[PDB]
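S.K.: I am attaching a structure below and will ask some questions about it afterwards.
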Amino acid sequence: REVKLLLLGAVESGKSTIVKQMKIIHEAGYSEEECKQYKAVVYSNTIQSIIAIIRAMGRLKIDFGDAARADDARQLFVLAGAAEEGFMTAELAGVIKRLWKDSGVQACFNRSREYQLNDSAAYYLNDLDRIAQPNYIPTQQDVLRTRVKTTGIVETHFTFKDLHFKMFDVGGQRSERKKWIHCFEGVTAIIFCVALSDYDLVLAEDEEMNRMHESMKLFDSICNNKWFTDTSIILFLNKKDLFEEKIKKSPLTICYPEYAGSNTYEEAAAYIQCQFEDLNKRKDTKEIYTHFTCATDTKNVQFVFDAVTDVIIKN
Ligand SMILES: Nc1nc2c(ncn2[C@@H]2O[C@H](COP(=O)(O)OP(=O)(O)O)[C@@H](O)[C@H]2O)c(=O)[nH]1
């Protein structure tokens, strides 16, 4: 039997990451010379992250801890504002390192909810020593942590439990098209991704438009959509890892001011699940299957997928 799966969700919820995890787990996986192809993405990802923080400092009126840093800030734009592709040298690596390490820079970094910063900003920056190497070759995790906007509809075929799957990633924009989406009316299952860590984030261009709400609004559209009653709805409350760390310093009340529980991972996460599951009108007939995930964690996606597949077979 062939199972069709449609990944839906806002931008940066983890869709391509899950697609990548399917290749790694169910297919070949990323080869040494396949990883080399992201050597660049990794550099580009890293350069942009640091530039964003440095650029935010001004916007937020934050000062370097050391003034000799301003000379490094200037040097970053010279090396970056010269190259056209993501590269990496030893001088560049020094600049970035000294900046990363700076107190004023760390201060701006801890107020990242105020600006737009790649989630993996910190990961690449804390391993610059390693990714900066002359022969550096990205690892699977480095590839799973990259950030590439998928414009087209991506798909994958893998086999699992004598079942052949066909995953479709349409992206955020197309998840929205109320009409278009109709072309997918018979889908076996739909995996809807939500980024838990977005609760205290604003949607850039909109800057006052909370993202979790935007996702909540989209979940509502699909969930209660005529074309998917016969379609299973799986909810991946993704980024549980960054949520665990954020929740202990950024209250849920920022997202849900009516929240009265306490701000612990267990209570707050449960509050988010409920808010989503409750958007389901046909709650009588239709059941939503929720899962807390970490798309970059291959062990998690695997355990979790085994679970998803066990449900699809059952119904
Ligand atoms: N820490 C962390 N990073 C994640 C997780 N899921 C995805 N990412 C990162 O999220 C950013 C965007 O994810 P992506 O899968 O490109 O999302 P898409 O826009 O929905 O396809 C990338 O940097 C991903 O590596 C997660 O659970 N935890």
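What you see of chain A is 32-346, where the numbers are those given in Swiss-Prot.
According to its header, this structure was worked out by X-ray crystallography, 2.8 Å.
Backbone N, Cα and C atoms are what each Cβ position is placed from, and that goes for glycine too.
The GTP binding site annotation in Swiss-Prot covers 43-48, 150-151, 175-178, 200-204, 269-272, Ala326 and rests on a large-scale study or a structure entry. Feature annotation from Swiss-Prot assigns Mg(2+) binding site to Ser47, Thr181. In Swiss-Prot, a published mutagenesis experiment is listed as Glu43 to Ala, annotated Mildly impairs receptor binding; mildly decreases basal and receptor-stimulated GDP exchange. What Swiss-Prot notes for the published mutagenesis of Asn149 to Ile is this: Inhibits interaction with RGS14. Does not inhibit interaction with RIC8A. Here the residue is the original one, while Swiss-Prot reports the published mutagenesis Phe189 to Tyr with the comment Increases basal GDP exchange rate; no effect on receptor-stimulated GDP exchange. Quoted from Swiss-Prot, the note on mutagenesis experiment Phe191 to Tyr is: No effect on basal GDP exchange rate; mildly decreases receptor-stimulated GDP exchange. One mutagenesis experiment catalogued in Swiss-Prot, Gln204 to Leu, is accompanied by this note: Expected to have lost GTPase activity; inhibits the forskolin-mediated increase of cellular cAMP levels. Does not inhibit interaction with RGS14 at centrosomes. Among the mutagenesis experiments that Swiss-Prot reports, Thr329 to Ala is described with the note: Increases basal GDP exchange rate and inhibits the forskolin-mediated increase of cellular cAMP levels. Quoted from Swiss-Prot, the note on the mutagenesis of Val332 to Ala is: Increases basal GDP exchange rate. The annotation that Swiss-Prot gives for the mutagenesis experiment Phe336 to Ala or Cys reads: Increases basal GDP exchange rate; mildly decreases receptor-stimulated GDP exchange. In Swiss-Prot, the entry for mutagenesis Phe336 to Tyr states: Strongly increases basal GDP exchange rate; mildly decreases receptor-stimulated GDP exchange. The structure shown retains the original residue. Looking at Swiss-Prot, you'll find the mutagenesis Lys345 to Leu noted as follows: Mildly impairs receptor binding; mildly decreases basal and receptor-stimulated GDP exchange.
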S.K.: When DSSP is mapped onto helix/strand/coil, what comes out for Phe189 (mutagenesis position)?
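M.R.: Strand, per DSSP.
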S.K.: Which Cβ among the recorded positions (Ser47, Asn149, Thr181, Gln204, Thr329) has the fewest C-beta neighbours inside 10 Å?
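M.R.: Among the recorded positions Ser47, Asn149, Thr181, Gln204, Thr329, the lowest count of other Cβ atoms within 10 Å belongs to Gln204.
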S.K.: Within 10 Å of the Cβ of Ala326 (GTP binding site), how many other Cβ atoms can you find? Include all protein chains, please.
M.R.: 25
S.K.: May I ask for the distance between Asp150 (GTP binding site) and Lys345 (mutagenesis position), taken between their Cα atoms and rounded to an integer number of Å?
M.R.: 36
S.K.: Go through the recorded positions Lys46, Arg176, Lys345 and pull out the ones with a Cβ less than 6 angstroms from some atom of ligand 1.
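M.R.: Only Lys46, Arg176 meet the Cβ criterion.
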S.K.: Can you give me the Cα-Cα distance between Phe189 (mutagenesis position) and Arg176 (GTP binding site) in Å, rounded to a whole number?
M.R.: 22
S.K.: Just jot down the residues in the same chain as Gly203 (GTP binding site), at least 6 apart in sequence, with C-beta under 8 A of its C-beta; none if empty.
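M.R.: Result: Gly40, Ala41, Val42, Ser44.
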S.K.: Out of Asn149, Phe191, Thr329, which of these mutagenesis positions is nearest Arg176 (GTP binding site) by C-alpha distance?
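M.R.: Checked the mutagenesis positions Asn149, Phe191, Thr329; minimum Cα distance to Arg176 (GTP binding site) goes to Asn149.
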S.K.: Minimum Cβ neighbour count within 10 Å among the recorded positions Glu43, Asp150, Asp200: which residue?
M.R.: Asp150
S.K.: Work out how many Å separate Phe191 (mutagenesis position) and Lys270 (GTP binding site) at their Cα atoms, rounded off.
M.R.: 25
S.K.: Which site among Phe189, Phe191, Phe336 has the most other CB atoms no more than 10 Å from its CB, taking these as mutagenesis positions?
M.R.: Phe336
S.K.: With an 8 Å cut-off on Cβ-Cβ distance and a minimum sequence separation of at least 6, pull the same-chain contacts of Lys270 (GTP binding site), or say none.
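M.R.: Listed in sequence order, they are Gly45, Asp150, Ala226, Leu227, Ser228, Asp229, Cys325, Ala326.
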S.K.: Are any of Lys46, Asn149, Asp200, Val332, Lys345 (the recorded positions) within 10 Å of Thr181 (Mg(2+) binding site) when you go C-alpha to C-alpha, and if so which?
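M.R.: Of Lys46, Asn149, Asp200, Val332, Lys345, within range: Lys46, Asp200.
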